[PDB]
Amino acid sequence: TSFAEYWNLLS
Amino acid sequence: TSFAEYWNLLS
Amino acid sequence: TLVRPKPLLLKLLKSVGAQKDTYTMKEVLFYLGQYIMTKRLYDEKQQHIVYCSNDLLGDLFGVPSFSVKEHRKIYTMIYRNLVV
Amino acid sequence: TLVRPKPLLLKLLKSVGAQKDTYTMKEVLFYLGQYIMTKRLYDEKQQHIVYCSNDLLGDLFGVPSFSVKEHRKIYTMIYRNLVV
């Protein structure tokens, strides 16, 4: 899981 | 100038 | 205005965790930027240079490389890959 | 809903090229993610781990580190840094 994948779960 | 700085000029 | 990516562009957005089949153009641009950073397709030294040959992104563009300063080219790539 | 970052958070958004003083929360999150990637504050190995001590971002949070999985913590940081 990439940073962007984790980060996009915030929205 | 960072990638994000250049990229954000598209919007 | 919501836009609707064609399948290859949709695959690219899903690869960074986008979870929808429609987005605004701003959102498409945000996800595309996340993809380029994630894959480190930009030159570390002069960070407007993107090399995308043999990447999914290169297939979308139909070009091996581009500069982020080429706004007409980038917008045109995106539109070619939308269901309008 | 538009939100209005306080000055330190605004400085962070400007540092990646955001050009406004109001944004949606989605946009604030997008820019914050761009900042973290740009500064490579996440662990290359387990990419939900962010170490932000002595960075502008650490000053906003008031913590040296966090996981991207800590959604309450991240949302709360953002709100603490908005003019509501």
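Sequence positions for chain D are given in Swiss-Prot numbering; the residues included correspond to 26-109, in order.
The way this entry was determined, per its header, is X-ray crystallography, 1.6 Å.
Note: Cβ is positioned from N, Cα and C throughout, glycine not excepted.
As given in Swiss-Prot:
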- D:26-109: domain 'SWIB/MDM2' (DOMAIN)
- D:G58 to A: No effect on its ability to induce apoptosis (MUTAGEN)
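Secondary structure counts, DSSP: the domain 'SWIB/MDM2' (D:26-109) has 40 helix, 13 strand, 31 coil. The Cβ neighbour count for D:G58 (mutagenesis position), using a 10 Å radius and every protein chain shown, is 26.
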